[PDB]
Amino acid sequence: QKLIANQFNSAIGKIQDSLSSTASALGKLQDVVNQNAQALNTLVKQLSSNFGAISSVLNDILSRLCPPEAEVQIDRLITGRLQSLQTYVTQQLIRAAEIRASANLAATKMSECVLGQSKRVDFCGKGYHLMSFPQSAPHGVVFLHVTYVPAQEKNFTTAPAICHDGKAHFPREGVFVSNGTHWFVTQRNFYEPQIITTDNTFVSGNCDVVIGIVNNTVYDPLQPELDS
Amino acid sequence: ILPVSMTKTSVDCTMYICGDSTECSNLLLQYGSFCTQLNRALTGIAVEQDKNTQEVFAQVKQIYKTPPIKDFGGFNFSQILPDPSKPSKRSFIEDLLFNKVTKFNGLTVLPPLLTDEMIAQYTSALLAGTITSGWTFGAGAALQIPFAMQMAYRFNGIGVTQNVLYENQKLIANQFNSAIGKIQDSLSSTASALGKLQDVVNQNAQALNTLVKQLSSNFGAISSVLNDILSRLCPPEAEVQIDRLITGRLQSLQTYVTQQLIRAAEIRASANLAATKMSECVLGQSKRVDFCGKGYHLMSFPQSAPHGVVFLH
Amino acid sequence: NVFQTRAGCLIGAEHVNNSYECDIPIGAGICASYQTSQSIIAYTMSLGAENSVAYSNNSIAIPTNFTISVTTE
C-alpha cells in the first residue's frame, strides 16, 4: 500500500511538472479556440471585399450614387456578404458536430472512467484502468487516468494442467508455473507463487486428453489432518 | 470491414476558377478570402485522413514479430500473418482485400503519410503481439504466453471453464483453421463484401468528377471556356461575362468542399469506431455484445485494406 | 540535397539513411526534421522499436512488480 500510494503521489507530481513546463500539451483545446478565432476573423475580413462593387464600403456607394444604380452596387455586396455568412454558419455547424462527438465521448469517459471502472482496453488510458479523476479546462475536460502497468517480467516454464494420480488438475484462478524444479500456481497479472493444492485447482477427467500436461504432486490439505 | 480514411485532395481554387487567366485572377481577388478558406478546409480534411489512419493502426508501441517456429497449439495463422514472398509483406488475406477494392484543372491527390507497406507492418505487429502475448502488449510489455493457454484465458473470459478448451483443443484449432479458410473462399468470390470501402472510393470519385464537369457549364456567360470570352471580348464586357463564370465555379467549389467536410466527419466517425475496435477487440477481449462480431468474442485480428481496416472477429 | 520522394521532388532537405519518429510529415513514408552546422534532414519515418517476443509452447512471462501510471487525456 505504501509503494502504490508513493507511485500515485509521484505520478501526480509528474502531471504538475509536465503541465507547468509544456504548454503544447493542451493543443486540442487551444486549437478549438484558434479555429473559432480564425473563423470570426475571416468573417470580419470578408467585409473588406468588393464582390465586384465600386467599393467595399456601403457608405461610398450611398454617398456617390443615387438609387437606380446604387441598388445594383449594394446587391453585389449583399450577395457576397450573405455568401460569407452562409459559409461561416455551414462551417460552424460542421465544427459544432465535431465538438458534440467530442463532448459525447467526454460524457462517456465521465460515466465509465470516473463514475466506474472501465474494462474497455485503452478507453481510460494505457494499462489496466484503476480509476480516473476529472479536471476542468477552458472549453474542455481533462481526465487523469490512473492505471496499473505490469512492470518487471520473469520468464517461467508453464503448463495448461497438472497430472496427479491419473486426474488432470487445472487452476481455479491463474496459471501453473515453475522456477525450474518446483511447480506453483499464481494469479496471471502478478507473481505470487502458491503450492499447487486441491483448493487452488479443479479436476476434469484423466491425463490423456490435454496437450502439454505435466506430472506433479497436488497437495490435499485434508490428508495431513487425517495423518494427524 | 470499416472505412478509416479517404483520398486526400487539394484543389488549387485559383487554377480551378481561372485556369491561369490573370484577367480572371484579378477579378477573383475581389471575392477576398473565399479561395484561402477553401484551401484551409481541404487541408484540414487531408491532415485528418492521416490522423484517422494513425489512430487506428499506430496503437501498437513496438513492431512485434512472430518467432520462426509457428508452434501455436494447432491454430494456423499463415493466411493472416505476413507473406515473405512479396515486396510489400501483406498477408494472404490482405492481398485479397487489396485486390477487391479498385484533373489538370487544379484538382490533385496527395499521398497518405503511411504507405500500404507501413500499414501492413502495423497490422503485422498488432497481429504478432496478439498471437504471442494475448492482451498483455496493450497493457504494457508483451508478456509471452503459449497460444493454447491464451485461448484458455479467452474461454474463461466468456464464462466457459478452461478445461473445455484443453479437452477440445484439436476441435477448436480445426474449427478456427476451417473458418479462416472460409474467409479466403468468401473474399476469392464475393466482390460485394468490400462494398463499404468501395463506396467511399465511389463517392469521392463522383464528387471530383462532378467538380470537373461543372467547368463545362456557362452559368449564364456567352461561353463556358474562359479563353473564348478573353479572345472575343474586351474589359468592360469581358469582366461581366467572367464574373458569371467566377460566381458559378466558386459556388461549385463551395458545394464540393462543404460535402467533403460532411463526408470527412462520416469517415472520422468510422475511424474512431475502427480505432475503438482495434483497442477493445484486438488489444483486449470485449464483453460488449455484438461489438466484436456475433457470438461471445474470443479475439480479433486486424487486416489492412485500401482506405480501411478489416477485423476478423 | 535534391531528393525524389513519392510525394514529389524535395529540394534543400538532406536525405538521411537513419529513421526517426515523424517530425514534419512530407508523405508516402517520408518526414523531415531539423537536426545537427544544422540542416533540415529528410528520412523514412520509424514505426517503432522492433521486438521479437520470446514465445514458445511452454514459456510464460509474469510481472513480479507493477507501476501505477497517471496519464492525461
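Following Swiss-Prot, chain C shows residues 641-676, 689-725, kept in their order.
Any Cβ shown, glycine's included, is placed from N, Cα and C.
Annotated features in Swiss-Prot:
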{"type": "VARIANT", "residues": "C:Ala653 to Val", "note": "In strain: 19B/501Y"}
{"type": "VARIANT", "residues": "C:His655 to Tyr", "note": "In strain: Gamma/P.1, 19B/501T, 19B/501Y, Omicron/BA.1, Omicron/BA.2, Omicron/BA.2.12.1, Omicron/BA.2.75, Omicron/BA.4, Omicron/BA.5, Omicron/BQ.1.1, Omicron/XBB.1.5, Omicron/EG.5.1"}
{"type": "MUTAGEN", "residues": "C:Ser673 to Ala", "note": "No effect on O-glycosylation by host GALNT1"}
{"type": "MUTAGEN", "residues": "C:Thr676 to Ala", "note": "Partial loss of O-glycosylation by host GALNT1"}
{"type": "VARIANT", "residues": "C:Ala701 to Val", "note": "In strain: Beta/B.1.351, Iota/B.1.526"}
{"type": "VARIANT", "residues": "C:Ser704 to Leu", "note": "In strain: Omicron/BA.2.12.1"}
{"type": "VARIANT", "residues": "C:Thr716 to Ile", "note": "In strain: Alpha/B.1.1.7"}
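Shown here: features listed in Swiss-Prot, placed on the structure.
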{"residue": "C:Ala653", "record": "variant position", "Cβ contacts under 8 Å, 6 or more apart": "C:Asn641, C:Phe643, C:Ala672, C:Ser691, C:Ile692, C:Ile693, C:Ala694"}
{"residue": "C:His655", "record": "variant position", "Cβ contacts under 8 Å, 6 or more apart": "C:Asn641, C:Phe643, C:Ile693, C:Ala694, C:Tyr695"}
{"residue": "C:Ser673", "record": "mutagenesis position", "Cβ contacts under 8 Å, 6 or more apart": "C:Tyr660, C:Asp663, C:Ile664, C:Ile692, C:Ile693, C:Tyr695"}
{"residue": "C:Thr676", "record": "mutagenesis position", "Cβ contacts under 8 Å, 6 or more apart": "C:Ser689, C:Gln690"}
{"residue": "C:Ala701", "record": "variant position", "Cβ contacts under 8 Å, 6 or more apart": "none"}
{"residue": "C:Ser704", "record": "variant position", "Cβ contacts under 8 Å, 6 or more apart": "none"}
{"residue": "C:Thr716", "record": "variant position", "Cβ contacts under 8 Å, 6 or more apart": "none"}
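Less than 8 angstroms from a Cβ of chain B: among the recorded positions C:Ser673, C:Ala701, C:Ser704, C:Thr716, that describes C:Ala701, C:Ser704.
Of C:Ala653, C:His655, C:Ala701, C:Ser704, C:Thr716, listed as variant positions, those near chain A by the criterion of a Cβ under 8 Å from one of its Cβ atoms are C:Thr716.
Look at C:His655 (variant position): DSSP puts it in a strand.
Reduced to three states, the DSSP call for C:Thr716 (variant position) is coil.
Taken residue by residue with DSSP, C:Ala701 (variant position) is part of a strand.
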